Amino acid sequence: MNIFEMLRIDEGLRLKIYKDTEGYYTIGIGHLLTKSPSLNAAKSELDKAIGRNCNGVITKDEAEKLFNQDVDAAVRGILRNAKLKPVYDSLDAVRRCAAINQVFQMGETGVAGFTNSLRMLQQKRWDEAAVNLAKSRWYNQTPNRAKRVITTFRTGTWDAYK
Ligand SMILES: C=CCc1ccccc1O
Ligand SMILES: [Cl-]
Ligand SMILES: [Cl-]
């Protein structure tokens, strides 16, 4: 298990523009296209990202390409935030996967105001952080997922991803 498989599990793979649980235009492996509700804005966006007129559709490789760039960006986003950086570096490898997941899912923005959990995670108060983390919109909107990540943080193992 690693980050890519893990994310591949929680996000799925779709080769045609689709709406995400929030109702936003996405594609591939959790690749956000636009928050706008115009499918055409979406399409333009895809075209720009892939580098060609896609007409709302892409290939596997293209998907994976975006995915790579995205995990990349996540981590970089983490390493570049003064609040995140120190927490991330305190964690072990599994738990670091969980940090990237969240980030991938909710932005460096979303994650940044989870202050209390941040602090908890830094102190290594697993069970505590895990409870705190559930008290959130993120958990309530996407419970199955949120639960896998949260377990990941809590245990330090891949069990949630069996
Ligand atoms: C609650 C946030 C956990 C966390 C720590 C470090 C970097 C990213 C991240 O999501
Ligand atoms: Cl791109
Ligand atoms: Cl879910």
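Going by what the header records, the deposited coordinates were determined by X-ray crystallography, 2.1 Å.
For all residues, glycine too, the Cβ spot is worked out from N, Cα and C.
Secondary structure from DSSP puts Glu11 (mutagenesis position) in a helix. Experimental mutagenesis is annotated in Swiss-Prot for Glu11 to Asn, with the remark: Loss of 84% of enzymatic activity.
Within 10 Å of the Cβ of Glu11 (mutagenesis position) there are 20 other Cβ atoms, across all protein chains. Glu11 to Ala, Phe, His, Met or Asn appears in Swiss-Prot as a mutagenesis experiment; the accompanying note says: Complete loss of enzymatic activity.
Annotation comment: Swiss-Prot describes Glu11 (among others) as active site, proton donor/acceptor, evidence class experimental evidence.
Annotation of the published mutagenesis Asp20 to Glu or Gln in Swiss-Prot: Loss of 99% of enzymatic activity; the original residue is retained in the structure shown. Sequence-distant neighbours of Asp20 (mutagenesis position) (same chain, 6+ residues apart, CB-CB distance under 8 A): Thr26, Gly30, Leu32.
In the three-state DSSP scheme, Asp20 (mutagenesis position) is classed as coil. Looking at Swiss-Prot, the entry for mutagenesis of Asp20 to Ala, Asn, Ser or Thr says: Complete loss of enzymatic activity.
Annotation of the mutagenesis experiment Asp20 to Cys in Swiss-Prot: Nearly no effet on specific enzymatic activity.
The active site, proton donor/acceptor annotation in Swiss-Prot covers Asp20 (among others) and is backed by experimental evidence.
Taken residue by residue with DSSP, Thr26 (mutagenesis position) is part of a strand. One entry in Swiss-Prot concerns the mutagenesis experiment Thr26 to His. Its note says: Facilitates transglycosylation more effectively than hydrolysis; covalently bound substrate.
According to Swiss-Prot, the mutagenesis experiment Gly30 to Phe carries the annotation: Almost complete loss of enzymatic activity. The enzyme is destabilized by 1.5 kcal/mol.
In the three-state DSSP assignment, the secondary structure recorded for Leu32 (substrate binding site) is strand. Summarising the annotation, Swiss-Prot assigns substrate binding site to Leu32, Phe104, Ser117, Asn132.
Sequence-distant neighbours of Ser117 (mutagenesis position): residues of the same chain at least 6 apart with a C-beta under 8 Å from its C-beta are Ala129, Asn132, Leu133. DSSP assigns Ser117 (mutagenesis position) to a helical segment in the three-state reduction. Swiss-Prot gives this note for the published mutagenesis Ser117 to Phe: 10-fold decrease in enzymatic activity.
Under mutagenesis, Swiss-Prot gives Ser117 to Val with this note: 50-fold decrease in enzymatic activity.
Here the residue is the original one, while Swiss-Prot reports the published mutagenesis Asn132 to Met or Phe with the comment 2-fold decrease in enzymatic activity. DSSP assigns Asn132 (mutagenesis position) to a helix.
Quoted from Swiss-Prot for the published mutagenesis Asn132 to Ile: 5-fold decrease in enzymatic activity. Counting every protein chain shown, the Cβ of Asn132 (mutagenesis position) has 19 other Cβ atoms within 10 Å.
Annotated pair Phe104 (substrate binding site) and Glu11 (mutagenesis position), C-alpha to C-alpha distance, rounded: 10 Å. Taken over all pairs of the listed substrate-binding residues (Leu32, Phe104, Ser117, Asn132), the Cα spread reaches a maximum of 27 Å, rounded to the nearest whole number.
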